[PDB]
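Read through the structure below, which is laid out as C-alpha cells, and then see the notes.
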Amino acid sequence: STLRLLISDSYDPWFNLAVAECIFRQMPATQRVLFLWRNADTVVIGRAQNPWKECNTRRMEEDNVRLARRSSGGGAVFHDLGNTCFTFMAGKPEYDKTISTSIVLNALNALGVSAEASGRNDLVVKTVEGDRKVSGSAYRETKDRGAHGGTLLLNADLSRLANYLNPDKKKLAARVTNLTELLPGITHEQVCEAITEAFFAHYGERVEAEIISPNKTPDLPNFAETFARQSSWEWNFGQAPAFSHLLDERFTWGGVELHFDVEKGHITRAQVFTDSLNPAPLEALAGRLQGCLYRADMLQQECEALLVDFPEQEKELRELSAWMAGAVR
Ligand SMILES: NC(=O)CCCCc1cc2c(cc1O)Oc1cc(O)ccc1N2
C-alpha cells in the first residue's frame, strides 16, 4: 500500500527512538508512515549535548530514569508514560508539515477538544481560561522526504524535568496543560486510534497495524544495528569530557561549551557541546581547532574558514568568532 502504520508495544525509549530513526533514514520514501509510541521515564538530549553537565546523572540512577540521545540537535526533554508520541514521514515533493499537523488537529477535535496550531511546532487548545499548550513537536527534512515528530501531554508529571537537570547559570540569565485535565479519562490507546483514523481519513486509505517491540523486531532495514547503537551507553552518555580549559557561552541560538587542552601554546585536543539545532559547524570547528595556536586571532582564522561551508549559519558562526576574539586573551 501507500501507508505504513507502526504501533510500539514497548516502553523502551532506545527501541522507540531506534524506530523513529530507521523511519527517517533507513526506510524508503515511497510510503507514508505513522509511528505511535510512548516511553517509560526518559530524558532525551540533543546529539551534541553533554549529559554530565545537563543532567543529574546520580538522581537519574536513583529514581530509575533512562537517558537517550537523539540524532537531531536541540536541548533536553523529559518523557513519562503520560506522554504519547508520534512521528509522520512522507516522501516529497508531496509532503509538507501542514499535513501531519492537520491530522493531529483532526484527532484532537474528534476527541472533544477545540485545538488549533500555535506557531510552527506547537498545538494549543482553546479554553475559557486561555490557550493551553498540549503538544510539542519538531520537523526534520531531506532532499527526498520530510518527518514530523512530537508528543502529546495526556497525564505527564510536569514537575519531573526539574529533578533531573542541573542548573545552567548562563542560560537562566540569558500554558502547558495535560489533556486529562480537559478530557478526564483520556488514554494512550484512544489518542492512538483517533490519530490513526485521522491519518486514514486524510489519505483515503486503510492499512493494518504493524505492532512492534524488541521481543519482536520490526520490518525495517538495518534496524538491528540501529537499535544496538541507540541503546548503547557509548552513544547515549559517552565518556565525560576531561579537559584543562573550558570556554562557554549562551547565545540566542544555543549554549556552547568548548573544552580543550593547551600544550606548548597549542590546542592538543578539543571537544564542543551545544544544544543548537545545527551543531555540524561547531563539530567542524572542533575538528579545525586541533593543533591551533592558542591565540584569539588564530581561533578566528579557523572559525571563518568554514563560513563558506556553512552559509545558512553565517550569523551564528560570527557571534562565535566575535566571542572567541574577546573570550581568550
Ligand atoms: N524543549 C527543548 O529544549 C527542545 C529543544 C530542541 C528541539 C527538538 C526537540 C526534540 C527533537 C528535535 C528537536 O529539534 O526530537 C525528539 C525526539 C524524541 O523522541 C523526543 C524528544 C525530541 N525532542
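By Swiss-Prot numbering, chain A shows 2-175, 184-338, in order.
Structure method, as recorded: X-ray crystallography, 2.2 Å.
The backbone N, Cα and C atoms fix where each Cβ goes, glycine too.
Under the heading ATP binding site, Swiss-Prot lists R71, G76, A77, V78, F79, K134, citing similarity to another entry as support. On its own chain, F79 (ATP binding site) has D42, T43, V44, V45, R161, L162, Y165 as residues at least 6 apart in sequence with a Cβ closer than 8 Å to its own Cβ.
Within 10 Å of the Cβ of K134 (ATP binding site) there are 14 other Cβ atoms, across all protein chains. DSSP classifies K134 (ATP binding site) as strand under the three-state reduction. Under the heading (R)-lipoate binding site, Swiss-Prot lists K134, citing similarity to another entry as support.
Swiss-Prot documents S73 to A as a published mutagenesis change and attaches the note 20-fold decrease in affinity for ATP. Packing around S73 (mutagenesis position) is summarised by its Cβ count: 20 other Cβ atoms lie within 10 angstroms of its Cβ, all protein chains included.
In Swiss-Prot, a published mutagenesis experiment is listed as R141 to A, annotated More than 10-fold reduction in Vmax. DSSP gives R141 (mutagenesis position) a strand state.
Among the natural variants that Swiss-Prot reports, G74 to S is described with the note: In lplA1 or slr1; selenolipoate resistance mutation. Applying an 8 A CB threshold to same-chain residues 6+ apart, the list for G74 (variant position) reads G47, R48, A49, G263, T283, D284, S285, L286, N287, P288. Under the three-state DSSP scheme, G74 (variant position) falls in the coil class.
Taking the Cβ of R141 (mutagenesis position) as centre and 10 Å as the limit, one finds 16 other Cβ atoms among all the protein chains shown. Proximity to ligand 1 (Cβ under 6 Å from any of its atoms) holds for these recorded positions out of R71, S73, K134: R71, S73. Residues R71, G76, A77, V78, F79, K134 are listed as the ATP binders, and the farthest two of them sit 23 Å apart at their Cα atoms. With 8 residues unmodelled in between, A175 and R184 have Cα atoms 22 angstrom apart. The CA atom of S73 (mutagenesis position) is located 8 Å away from the CA atom of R141 (mutagenesis position). Annotation for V78 (ATP binding site): same-chain Cβ neighbours under 8 Å, separated by at least 6 residues, are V44, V45, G137, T152, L162.
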